[PDB]
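> Here you go, one structure.
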Amino acid sequence: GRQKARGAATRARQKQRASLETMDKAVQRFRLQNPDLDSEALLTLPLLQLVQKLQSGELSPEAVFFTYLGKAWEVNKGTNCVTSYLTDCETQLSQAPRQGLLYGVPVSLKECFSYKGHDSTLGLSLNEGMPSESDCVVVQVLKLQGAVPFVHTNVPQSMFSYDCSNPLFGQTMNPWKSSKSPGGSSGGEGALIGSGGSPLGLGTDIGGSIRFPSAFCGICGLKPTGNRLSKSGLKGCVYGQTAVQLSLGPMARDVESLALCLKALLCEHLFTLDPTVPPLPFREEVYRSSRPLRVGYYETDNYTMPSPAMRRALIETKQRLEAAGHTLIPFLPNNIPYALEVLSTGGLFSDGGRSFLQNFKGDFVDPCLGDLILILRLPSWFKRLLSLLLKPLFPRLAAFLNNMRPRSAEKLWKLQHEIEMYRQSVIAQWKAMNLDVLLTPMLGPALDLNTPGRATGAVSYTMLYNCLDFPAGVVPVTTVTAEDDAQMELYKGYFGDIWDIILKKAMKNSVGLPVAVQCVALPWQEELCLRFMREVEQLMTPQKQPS
Amino acid sequence: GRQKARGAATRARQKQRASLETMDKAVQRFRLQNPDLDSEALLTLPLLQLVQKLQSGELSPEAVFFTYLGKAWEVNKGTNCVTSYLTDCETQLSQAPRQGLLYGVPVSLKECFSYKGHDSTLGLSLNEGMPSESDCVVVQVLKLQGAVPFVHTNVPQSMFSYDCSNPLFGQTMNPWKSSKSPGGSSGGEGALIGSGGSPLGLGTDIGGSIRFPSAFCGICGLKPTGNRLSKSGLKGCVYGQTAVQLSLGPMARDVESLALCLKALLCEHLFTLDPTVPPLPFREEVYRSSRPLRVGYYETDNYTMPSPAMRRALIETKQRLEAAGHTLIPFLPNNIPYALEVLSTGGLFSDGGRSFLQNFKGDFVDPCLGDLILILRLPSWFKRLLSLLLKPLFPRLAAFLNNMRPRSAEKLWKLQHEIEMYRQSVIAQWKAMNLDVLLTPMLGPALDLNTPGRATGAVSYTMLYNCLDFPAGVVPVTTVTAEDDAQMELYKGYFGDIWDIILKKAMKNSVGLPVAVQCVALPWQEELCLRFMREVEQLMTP
Ligand SMILES: *[C@@](O)(c1ncc(-c2ccccn2)o1)[C@H]1CCc2cc(Oc3ccccc3)ccc2C1
Ligand SMILES: *[C@@](O)(c1ncc(-c2ccccn2)o1)[C@H]1CCc2cc(Oc3ccccc3)ccc2C1
Ligand SMILES: [Cl-]
């Protein structure tokens, strides 16, 4: 019984095809009216300068919108990042509040951000042909700030993946190399922004979904503290799981864009539309601070062996920060294997994967999901038995499998309490070293298509911060050299299990691909996190800022 | 099998007795050295005036400390609200930060606020002889603000109660009438502050534990949004339940004291000590605003029939607010039975009470807890069958029973998502009426001792706001008249089940007892909630 799944894919593909055709027509209509417009100059303007020219009236919102729309349509040809054109955006463009902080800015949205009249399929047949009836809160706030949300971008099926394919819209490809994943689950956003088709987008992240596509595609991304921004109207395939906090955040070409997006979102409109969000205004003085920092750092988490490019990106950033007067302090959050295997894995799959699996009933399982669905469908007794068998040779595989078993509400409370204690334990470590921020490696270079689903272990660098619920962002700092890439032949991983074997092959053939570092601060310290990211970007890529 | 429990009770009573003797000795010594001090004038000073005189140097921290210590010792005689004297407070007194916003202010703490070298028993044998290694975060912040925490105050055993007795320290009594409950679980705080033994205290609330004792004892109390203040170091008996968040907040004689306490607590010190707390400073401009309000209100929640005094208190407050230029809008949060029976009950007892029951193994069960332990101990199939049988005649009893059953993590996720959606539902309902605030009845007058445990349904007025996680505070507005009390004889309740029958009897003989109203604002709007409470206070107690 795959006719239901086939029908949904046929309809989704027709809608995506019609969307792209509508974009093409609007772009051609505009271009014939504006032949002298310097499109390349407008497309390469950093967001801050684009916003200033829109606010002064130097650039019209139409020129900006239609030029980006044309670029999005062009880059989509080689990336397949766009699932839907938000058709009513041209009416929003004419009504954009003039004094809005993002006036005339086209914004791309990950498919899960509910947008009136459009599906949020998550690549699942069960959600095809069920359009949203209202804009989610952050979309309402973007519009109230004069921004023009224009496209829905692709996600891997269900979003529980750092790849970017689903049976409805297909596979999104990295704009730097077609054989590579753009990362995920905000992969469509990573590919679109990374190829210049959008100056700003929004993604979501429970295990690294903003950070993986930002790093793989060579753009900046911030995952705030879970409750810094409204999650009201965000479509997900599992609800009520609170142990591992989901967060939403900006993705863009530079750090200043992330800070402007955060400043525009953290306004009275957001706080009144969603009173559950603490009304914490963006602290400009914290973001703009030039005071020296006490930077904790690690070159490896001893769980996922860093690629030679990751290790060099980290070491070089560390050295530039030291030369700039910051204090670099070795720091490693305690019990990383326990935080990932017991707390994160157990938090995400407390019910054995039953709630998640309901979404796949009668659907195709995208190959980019690997054996995740097959593994989760196993009876609890069998996950326990197979875990006992795997334990002596492959303890990491045994530990994940054992922690993907269903449990009682009593055991969930115990797990939730352990998450709270673990959070305080890392805060205590941080305080004992008097850190301001933390610098870590970020997974990269981009993995080959269809390999993220077979290298689960590699979520270690990002997922730890969803478990801890700390703001964490990524900044591109270097590109893979042939030297770094040849060095992948000596890569063994710490465990030598299937995930390490996959990761070794998957990170090969990555010359010229972007590589990032991750910047972290304590809960509610997004402005300090961004101040540090701004520092990293300035020291490693000085051209990206006013020079 | 109660030897361990008996020994814990003997040692607790010894320590309580020795604490009170230490207090008396310190008080008599100070009084001998300062016989000219006007103790009555000092004690009657409203907290803000007390703070001003302490800041200027008109009153010494020593004078304020020992005067309040003596009063606390005296009021404890008829209330039994003090479990422990925080010994080292005389050392804190001399070292109190001079520029602190609470410089020299004696503060009472509910027993669950961990204090270095003291037990936080919660009235449980298992917690006796387990002294805290350190002060909890809020206690550290109070001290950094120059306050002087001086006593631990009594709680009902486990704190899952709105009465105030445990088998270790015994029963706390209302200072207005010894046969009455001081409310709970922050009962010791209510009885102490309510009788003038402390100008400021801290309590905690998951189902009304700040609000019940403040209302029952005729004092002000505020339960903020769960995560407005740090819960780091708070002693609890159930951990990891996050469906219904616990909140902590101030208790005091007036609204201004609550606003000062919040202002003092919402400082860089708290935010640095506990980074998990959003760094929201006290918004003085919102608290000080005097703009006309759109006040939603209800005379009844259609769940707990209000006592005639509760209804009168609500109507009079509504009328005074309208006369002062506010807009009073009829408003009742939708689906209150579901919020209480399914979300609140289910959220508190998702595991069928197994984690809670662990605490009572080998212990006595205080009579004030009623049948809560016996009911939670029932096997799941039995709670189910008993609920099915009760459903046709007593649907309220049947609904609470079925929702006190254990469940899977899958079902807990579903319940957690239902709590989030219900919160958005009431927020949407509130915004459709363009409310600023909400005025509700507040359970009162004080129930007789050992009756809260047999009147579960009466948590409806308060527990609704724990489920919704909205800031909610209480203000005394009137006292029970002969007429209010006579009309209570005609009280029926909406269900006619055991909980409504008990409430009528439990509220008998209440002439002169204080009655409150409850003020609610949206999440994180503590400043607005207090601005509204100040308004009620100005109108009802001019
Ligand atoms: C992203 O962080 C992501 N994007 C959206 C969501 C999400 C999840 C739940 C509810 C709403 N939204 O998450 C993904 C990063 C990669 C990833 C990988 C895994 O893999 C996995 C399998 C087994 C055990 C541990 C981890 C799961 C989830 C994600 C989230
Ligand atoms: C208080 O709100 C209170 N005080 C401390 C705590 C607490 C709870 C859990 C963890 C840490 N602290 O709560 C009490 C108000 C009255 C009350 C009543 C009931 O009764 C009940 C029985 C069956 C079903 C629903 C409610 C339970 C809890 C409380 C909390
Ligand atoms: Cl929060």
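The numbers used for chain B are those of Swiss-Prot, and the residues that appear cover 33-574, in sequence.
Just so you know, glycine gets a Cβ as well, placed from its N, Cα and C.
Pulled the feature table from Swiss-Prot, pasting it below:
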- B:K142: active site, charge relay system (ACT_SITE)
- B:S217: active site, charge relay system (ACT_SITE)
- B:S241: active site, acyl-ester intermediate (ACT_SITE)
- B:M191, B:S217, B:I238, B:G239, B:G240, B:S241: substrate binding site (BINDING)
- B:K142 to A: Lowers activity 40000-fold. Lowers activity 70000-fold; when associated with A-217 (MUTAGEN)
- B:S217 to A: Lowers activity 3000-fold. Lowers activity 70000-fold; when associated with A-142 (MUTAGEN)
> Note the Cβ centroid of B:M191, B:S217, B:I238, B:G239, B:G240, B:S241, the recorded substrate site, then list each other residue of that chain whose Cβ lies within 8 Å of it, in sequence.
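These residues sit around the substrate site: B:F192, B:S193, B:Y194, B:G216, B:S218, B:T236, B:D237, B:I242, B:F244.
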> Near ligand 2, which of the recorded positions show up if the criterion is a Cβ under 6 Å from one of its atoms? Options: B:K142, B:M191, B:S217.
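B:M191, B:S217, in sequence order.
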> What number of additional C-beta atoms lies within 10 angstroms of the C-beta atom of B:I238 (substrate binding site)?
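I get 25 for this one.
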> What is the total of other Cβ atoms whose distance to the Cβ of B:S217 (mutagenesis position) is within 10 Å?
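Summing over all protein chains shown, B:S217 (mutagenesis position) has 34 other Cβ atoms within 10 Å.
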> If you pair up every Cα among B:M191, B:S217, B:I238, B:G239, B:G240, B:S241, the residues annotated as binding substrate, what's the maximum separation in angstrom, rounded to an integer?
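Between the most distant Cα atoms of the substrate site, 11 Å.
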> Pop the Cα-Cα gap between B:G240 (substrate binding site) and B:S217 (mutagenesis position) into the table, whole Å please.
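For B:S217 (mutagenesis position) versus B:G240 (substrate binding site), the Cα atoms are 8 Å apart.
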> Is B:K142 (mutagenesis position) helix, strand or coil when read with DSSP?
strand
> Name the residues of the same chain, 6+ apart in sequence, whose Cβ is under 8 Å from the Cβ of B:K142 (mutagenesis position)?
B:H184, B:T185, B:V187, B:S217, B:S218, B:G220, B:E221, B:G233, B:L234, B:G235, B:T236
> Which number gives the other C-beta atoms within 10 angstroms of the C-beta of B:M191 (substrate binding site), all protein chains shown included?
29
> When you measure from the Cβ of B:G239 (substrate binding site), which residues in the chain that are at least 6 apart have a Cβ under 8 Å away?
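Within the chain, B:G239 (substrate binding site) has Cβ neighbours under 8 Å at B:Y194, B:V276, B:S376, B:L380, B:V491, B:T494, B:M495, B:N498.
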> C-alpha of B:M191 (substrate binding site) to C-alpha of B:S241 (active site, acyl-ester intermediate): distance in Å?
8
> Have a look around B:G240 (substrate binding site) and count the other CB atoms within 10 A of its CB, chains all included.
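There are 32 of them.
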> Just to be sure I understand the packing, how many Cβ atoms besides its own are within 10 Å of the Cβ of B:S241 (active site, acyl-ester intermediate)?
35
